[PDB]
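*Asks:* Starting off with a structure, shown below.
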Protein chains: 2
Amino acid sequence: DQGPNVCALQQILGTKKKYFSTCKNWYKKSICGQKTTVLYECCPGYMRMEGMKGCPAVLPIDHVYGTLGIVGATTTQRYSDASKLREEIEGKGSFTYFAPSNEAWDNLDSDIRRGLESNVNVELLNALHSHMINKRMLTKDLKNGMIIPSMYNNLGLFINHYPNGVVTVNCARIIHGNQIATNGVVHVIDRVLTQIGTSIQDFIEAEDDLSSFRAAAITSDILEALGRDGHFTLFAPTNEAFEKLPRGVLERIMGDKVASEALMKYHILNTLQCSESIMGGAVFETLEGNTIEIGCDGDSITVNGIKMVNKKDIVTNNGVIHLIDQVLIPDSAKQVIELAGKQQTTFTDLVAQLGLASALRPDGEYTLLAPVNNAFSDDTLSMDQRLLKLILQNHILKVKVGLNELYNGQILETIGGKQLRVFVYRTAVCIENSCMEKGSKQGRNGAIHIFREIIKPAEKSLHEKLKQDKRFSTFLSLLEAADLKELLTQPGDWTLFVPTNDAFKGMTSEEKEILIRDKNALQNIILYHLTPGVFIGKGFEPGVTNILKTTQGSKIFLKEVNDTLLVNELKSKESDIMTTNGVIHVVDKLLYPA
Amino acid sequence: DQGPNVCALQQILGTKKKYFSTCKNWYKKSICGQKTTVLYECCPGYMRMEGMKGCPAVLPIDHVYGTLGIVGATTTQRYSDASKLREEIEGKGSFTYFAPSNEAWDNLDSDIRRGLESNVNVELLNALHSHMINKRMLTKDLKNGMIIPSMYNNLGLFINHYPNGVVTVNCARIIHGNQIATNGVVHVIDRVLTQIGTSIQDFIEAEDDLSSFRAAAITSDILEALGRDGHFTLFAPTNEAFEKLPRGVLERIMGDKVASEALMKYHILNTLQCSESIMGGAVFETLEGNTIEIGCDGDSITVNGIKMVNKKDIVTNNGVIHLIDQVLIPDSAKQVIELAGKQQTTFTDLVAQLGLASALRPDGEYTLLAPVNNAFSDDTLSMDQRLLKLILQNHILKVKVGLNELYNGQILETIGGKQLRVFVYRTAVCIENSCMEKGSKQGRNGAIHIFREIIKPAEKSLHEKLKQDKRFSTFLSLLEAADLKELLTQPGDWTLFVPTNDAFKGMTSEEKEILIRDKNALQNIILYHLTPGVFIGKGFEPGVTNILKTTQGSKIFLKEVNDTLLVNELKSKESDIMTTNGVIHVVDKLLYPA
Ligand SMILES: [Ca+2]
Ligand SMILES: [Ca+2]
Ligand SMILES: [Ca+2]
Ligand SMILES: [Ca+2]
Ligand SMILES: [Ca+2]
Ligand SMILES: [Ca+2]
Ligand SMILES: [Ca+2]
Ligand SMILES: [Ca+2]
Ligand SMILES: [Ca+2]
Ligand SMILES: [Ca+2]
Ligand SMILES: [Ca+2]
Ligand SMILES: [Ca+2]
Ligand SMILES: [Cl-]
Ligand SMILES: [Cl-]
Ligand SMILES: [Cl-]
Ligand SMILES: [Cl-]
Ligand SMILES: [Cl-]
Ligand SMILES: [Cl-]
Ligand SMILES: [Cl-]
Ligand SMILES: [Cl-]
Ligand SMILES: [Cl-]
Ligand SMILES: [Cl-]
Ligand SMILES: [Cl-]
Ligand SMILES: [Cl-]
Ligand SMILES: [Cl-]
Ligand SMILES: [Cl-]
Ligand SMILES: [Cl-]
Ligand SMILES: [Cl-]
Ligand SMILES: [Cl-]
Ligand SMILES: [Cl-]
Ligand SMILES: [Cl-]
Ligand SMILES: [Cl-]
Ligand SMILES: [Cl-]
Ligand SMILES: [Cl-]
Ligand SMILES: [Cl-]
Ligand SMILES: [Cl-]
Ligand SMILES: [Cl-]
Ligand SMILES: [Cl-]
Ligand SMILES: [Cl-]
Ligand SMILES: [Cl-]
Ligand SMILES: [Cl-]
Ligand SMILES: [Cl-]
Ligand SMILES: [Cl-]
Ligand SMILES: [Cl-]
Ligand SMILES: [Mg+2]
Ligand SMILES: [Mg+2]
Ligand SMILES: [Mg+2]
Ligand SMILES: [Mg+2]
Ligand SMILES: [Mg+2]
Ligand SMILES: [Mg+2]
Ligand SMILES: [Mg+2]
Ligand SMILES: [Mg+2]
Ligand SMILES: [Mg+2]
Ligand SMILES: [Mg+2]
Ligand SMILES: [Mg+2]
Ligand SMILES: [Mg+2]
Ligand SMILES: [Mg+2]
Ligand SMILES: [Mg+2]
Ligand SMILES: [Mg+2]
Ligand SMILES: [Mg+2]
Ligand code: NA
Ligand code: NA
Ligand SMILES: [Zn+2]
Ligand SMILES: [Zn+2]
């Protein structure tokens, strides 16, 4: 357990992946979402002493051949003996031996293994030499991207060195590294090295199970790049993956050069990521531009959280290939309705169930204003689905409008012939009565934006809202006394604080006669309640006091706290009453500039 | 100072570099080795209130043109007005404005500025449009490596986004980012954008001050790659840099294709590193393979700790160029004696002062075994320099022997005709009597290794060392009684513990007669003091007990603690007495297996 020169051999629970480390720093944490079991023993070569803690004694080093046995690579040792490599790695020189573990030899195909045992003089010797370098190279010398000639026919050894400490040779991970030998060093790797493929393109053209992906590739003029030099990571979708897609989707993406090209580039990484370098979740930029999330669940590689990898670490002269169960479809290749996620299903179901999905033609460009599922109450879903169909028609535009194109005062046109006002604030974008959330996406033929509430375009003007309610009567009269009816009737952008008749019943009529004598003070007192521009409370950043200049001249202060709108530190009763030419906030008492 | 919505404008002491941040996380630390001065004020748009801390009030947003004034870019505002760009950035649409600061316009060349003021209708408008994007892009949207078309002739804007948070456009750093406008966003940049060069190669061919580097480039066949697409960082050495080198060095490197090619690739980075992204020291891999250290002292860019950059941020369609005062010479292009550093100067002076430097021919391959300066005592430097010349001749090999080629039992041949034994241990490599330190380097025509002590090849065998000292007399007799003289005379590798005559004077002769009757126990008792192989105490790892198998059979335990060799927990008097065929450790009393 505790002591000097103690080594821990961990194994991820539920897998065969083993990680061998010294006890210098704590290495204990979940790997690939799973805990590990640990085996403590003296690091190879070190020994225990009586009455002492740990392993304070050490044995002398041996030659490379004996070090094969010191590290437990007894099968590699036997094969080294049978091929007469033993006498070379016992003599003069300095050698690096990437020795496959015993389990690595057990995992090798039986026909290949028997083929090696039947030709020990040449083929077996050439394979073991393929596992070797004619110089001593520690793991700190095996830099990422190095191509080091081996000891057989100068065959290239492709080194990868990752920030997490994983060192791979032809994607074979080094389990036990840096066992010093009198004439070299031994590193125990997790698989037997094999002949690398010619290139990724050549593997695609050769493999029949990648026929579909090949065709698409040749259609997208991207297969040529996968044959040139480089260090790519390709997530190749098999023919099963293409069969999984809905009908016509593959035909639709293939019929369009842009969607097909983006679809192809979305599977390719510009760097080499061996499977054994994945110890957790990370994001990687694809050639399409957008990223994919690569992770691991036990010994299963996950792509975008899906355990879709079935065959991994297909190494080739220009990078690695991992076969996957599904096709990776980037947003830039999806139809607009396909851009929605979980919290929009209701919306996307409704527009499908009420006959609007067919109106989103592939040759058109559209914008979906999708409310979250929480925005559809039972009372809303209980209305007649024709009215609900009109409402949904207020959430679809026949023009693609990206989030980066919206501006204050912009007017959007729904497919239902209605107009939507865009209000841009410092920290929020609100369309009519609904404000945007995060999660906007752009696709092949449109964009989608997520909203907290259902968008309901206003139907009454300020004047109609004022005269339809009785509690505003007196105030309305004053507004008409100031010749503001034409303002409250014509289109525009205003913010009006409407004091109820209760505020004037705090004046009790007499002060309305005292104010009636003033044909000028009513202009100030009344005009202070009006402000140019539409300022809704749910568009503010919470807690911050907004200083606005009313049309009267003096300042007014609006603060949104706990979903309540305060005006001059006075809690308003009703707020965000939308009209066609402004917004109304109902206040309890009168407002003065002070 | 403290409060919400407070912004800090820092300036690196001694420079003009300003960094504008909000007070969300502590941003206060030295940048480029210098402290900063800080200016606290409400973030633009926010206001203070009576009796409140910080800036809890806010003003409404404005259009892009007014936001130019809100952020202090009043000169950009004036130029926008004079070119009639103002009415466009006040109207419909969504714009990103990379507004140069007032200081940025002051730094612009006066002739170019006056040329813009004399053609406001087209040229000035086209430049300001070159500073703009026709969509709203926050800094989080300006991903690294993006080439975003501007609003003039679709001119490319080269985005770089660094892990430290620095965002640059054509290497112009964004000082104040993300000022939201009703119709866009304003980012204040630190310089006026100019037309990017055609390519790095074209700038090299055009610039006369890079004539030398051009020639070398054309000689190394690397100038073609600097004209193809990419994102390179080139540290171009001027003709002054080449003039600085010693005589013939440039001719020597140019006459060799390998040294010239490595010399050229050592100046080139595979990624784009704008100067304003450098806030501290970091290492970068060059195209040659080895790394360079890039840092900053105030506003001076440092390369390998030298303030050699004089003109920086020469942006071109395929990367950035920084002109430097010196030539970057990688180890792979240096003669072997040029590989030594500070702690080897004495050595490199000696071999030069005693006439050995000329023997290191460029067409030969050599290995220097350089002791540190601390290894040359005054008594050593006081010997006749001819003996010292022989000693130095024991530190030079006429064959290149890399550190990764040394193996246990190897015999090296000095230029003085002497032989050096290589002893490889688990954690140390010792040559004869001296053990290696870190810092081995490889060059054009040799390698260098650093040693703690002067290498003195042994001259006497075990037998000669035994008979030349009287305190060993008795023991020597016993060794000759066991027929070991031929072993102590012939070459080999042994470790002998020699008990002095004081140990046998603890037996007082009589026990030598009691042992004299035993013609077999003397074989065990004597042979226990001998061990196959050479084990010197300074080759051990400190504190660890080395378990060795003596030639008698039983185990012996050697531990090096506080530069003292303990054998079976017995402090030895003298240790590491080197002989031609072994090593001697003088013990106080006899040794028994026990
Ligand atoms: Ca052995
Ligand atoms: Ca390492
Ligand atoms: Ca192991
Ligand atoms: Ca094409
Ligand atoms: Ca989702
Ligand atoms: Ca507004
Ligand atoms: Ca203005
Ligand atoms: Ca950012
Ligand atoms: Ca500023
Ligand atoms: Ca060439
Ligand atoms: Ca140095
Ligand atoms: Ca030895
Ligand atoms: Cl470790
Ligand atoms: Cl954990
Ligand atoms: Cl053990
Ligand atoms: Cl055997
Ligand atoms: Cl690891
Ligand atoms: Cl390792
Ligand atoms: Cl070694
Ligand atoms: Cl990871
Ligand atoms: Cl994770
Ligand atoms: Cl239907
Ligand atoms: Cl219906
Ligand atoms: Cl876009
Ligand atoms: Cl309207
Ligand atoms: Cl916003
Ligand atoms: Cl109503
Ligand atoms: Cl005021
Ligand atoms: Cl910030
Ligand atoms: Cl500091
Ligand atoms: Cl202030
Ligand atoms: Cl003006
Ligand atoms: Cl920063
Ligand atoms: Cl910033
Ligand atoms: Cl905006
Ligand atoms: Cl940095
Ligand atoms: Cl630093
Ligand atoms: Cl001389
Ligand atoms: Cl001399
Ligand atoms: Cl090398
Ligand atoms: Cl010898
Ligand atoms: Cl070593
Ligand atoms: Cl002597
Ligand atoms: Cl024993
Ligand atoms: Mg094995
Ligand atoms: Mg690899
Ligand atoms: Mg396929
Ligand atoms: Mg792997
Ligand atoms: Mg929904
Ligand atoms: Mg938003
Ligand atoms: Mg009223
Ligand atoms: Mg509100
Ligand atoms: Mg300015
Ligand atoms: Mg840039
Ligand atoms: Mg030059
Ligand atoms: Mg810069
Ligand atoms: Mg020296
Ligand atoms: Mg060493
Ligand atoms: Mg004696
Ligand atoms: Mg010692
Ligand atoms: Na606001
Ligand atoms: Na040792
Ligand atoms: Zn205002
Ligand atoms: Zn031994």
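Numbering of chain B is taken from Swiss-Prot, so the residues present carry the numbers 38-631, in order.
Including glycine, each Cβ sits where the backbone N, Cα and C put it.
What Swiss-Prot records for this protein is below:
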MUTAGEN   B:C60 to A  No effect on homodimerization
DOMAIN    B:97-230  domain 'FAS1 1'
DOMAIN    B:234-365  domain 'FAS1 2'
DOMAIN    B:368-492  domain 'FAS1 3'
DOMAIN    B:496-628  domain 'FAS1 4'
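Map these features onto the structure and tell me what's around them.
*Replies:* In the three-state DSSP assignment, the secondary structure recorded for B:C60 (mutagenesis position) is coil. There are 17 other Cβ atoms within 10 Å of the Cβ belonging to B:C60 (mutagenesis position).
Residue counts for the domain 'FAS1 3' (B:368-492) under DSSP, split into helix (H, G, I), strand (E, B) and coil, are 41 helix, 32 strand, 52 coil.
Here the domain 'FAS1 4' (B:496-628) has, by DSSP, the following mix of helix, strand and coil residues: 45 helix, 35 strand, 53 coil.
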